[PDB]
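Down below is the structure, laid out as structure tokens.
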Amino acid sequence: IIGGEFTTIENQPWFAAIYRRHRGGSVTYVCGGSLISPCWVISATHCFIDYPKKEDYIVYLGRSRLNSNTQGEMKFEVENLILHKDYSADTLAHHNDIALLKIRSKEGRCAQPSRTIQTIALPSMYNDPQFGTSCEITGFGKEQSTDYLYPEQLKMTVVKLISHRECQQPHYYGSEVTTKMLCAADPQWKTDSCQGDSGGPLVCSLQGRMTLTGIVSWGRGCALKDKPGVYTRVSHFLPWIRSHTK
Ligand SMILES: NCc1ccc(Br)cc1
């Protein structure tokens, strides 16, 4: 996350931290995700397309730090890694960039709510907030596009949903942005998601409830003028989600 502030998992208790196991025994961070039910984490297909075996991944919930332990955290294995059949990537854009991870503990349990772990609501079919609405994004991604390290503490920031009309303009992304996506950015372009924030939540208040409106997908750089963050539009994937969550 570029700009914004350091936070803790209690302020974003649906946030899932996804890592990959490495030969040589190293484990490194992959992407964010969101807990949409006790057994299911939603994320972005692009995080996993290169290495699609579930056995390689580990999901933490309740985790406020990247490479050290948080009290109350819970470790899970990936019982089912579901990537979208129609995923494809442009030079810039990714399409149908959505994924599901079915989680279970080695002891076989799914997630139990606590001070640091909660599910997040899906939006109702085709129901998104209006443009100009303020939403929050969260992640362990880079603090500056040029950095080589990820921050050790979880960050969040606030961005504003931008109209399709406006995200169409050729000084933005043009044809590359579609109706399966949402755009969001800072009015002054000073804060944004960045590399490593992919798969994480874009959270908006909807019917007096924190709702998972977007999934961090792609952008031109991070926090660059006229290049807002692009997000998978969750409200247009409910059939995919309901079907594959059975
Ligand atoms: N795919 C990494 C990335 C995602 C969002 C923005 Br904005 C920038 C980069």
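Throughout, chain A uses Swiss-Prot numbering, with the displayed residues spanning 179-424 in order.
From the backbone N, Cα and C atoms, a Cβ is placed for every residue, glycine too.
Features of the protein shown, as given by Swiss-Prot:
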{"type": "ACT_SITE", "residues": "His224", "note": "active site, charge relay system"}
{"type": "ACT_SITE", "residues": "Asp275", "note": "active site, charge relay system"}
{"type": "ACT_SITE", "residues": "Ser376", "note": "active site, charge relay system"}
{"type": "MUTAGEN", "residues": "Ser323 to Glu", "note": "Abolishes phosphorylation, proadhesive function and ability to induce chemotactic response; when associated with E-158"}
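Feature map: annotations from Swiss-Prot on the structure.
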residue	record	CB count, 10 Å
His224	active site, charge relay system	23
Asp275	active site, charge relay system	28
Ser323	mutagenesis position	15
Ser376	active site, charge relay system	27
Problem - Among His224, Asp275, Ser323, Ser376, the recorded positions whose C-beta sits under 6 Å from ligand 1 - result: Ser376
Exercise for the section: Rounded to the nearest Å, what's the C-alpha distance separating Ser376 (active site, charge relay system) and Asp275 (active site, charge relay system)? Just drop the number here, would you? Expected result: 10
Exercise for the section: Work out the three-state DSSP category of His224 (active site, charge relay system). Expected result: helix
Completion exercise
One should report the C-alpha separation between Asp275 (active site, charge relay system) and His224 (active site, charge relay system), rounded to whole angstrom, as 6
Exercise for the section: To the nearest whole angstrom, state the Cα distance for the pair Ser323 (mutagenesis position) and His224 (active site, charge relay system). Expected result: 19
Fill in the blank from the handout: Under a three-state DSSP reduction, the secondary structure at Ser376 (active site, charge relay system) is coil
Fill in the blank from the handout: Three-class DSSP assignment, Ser323 (mutagenesis position), comes back as coil
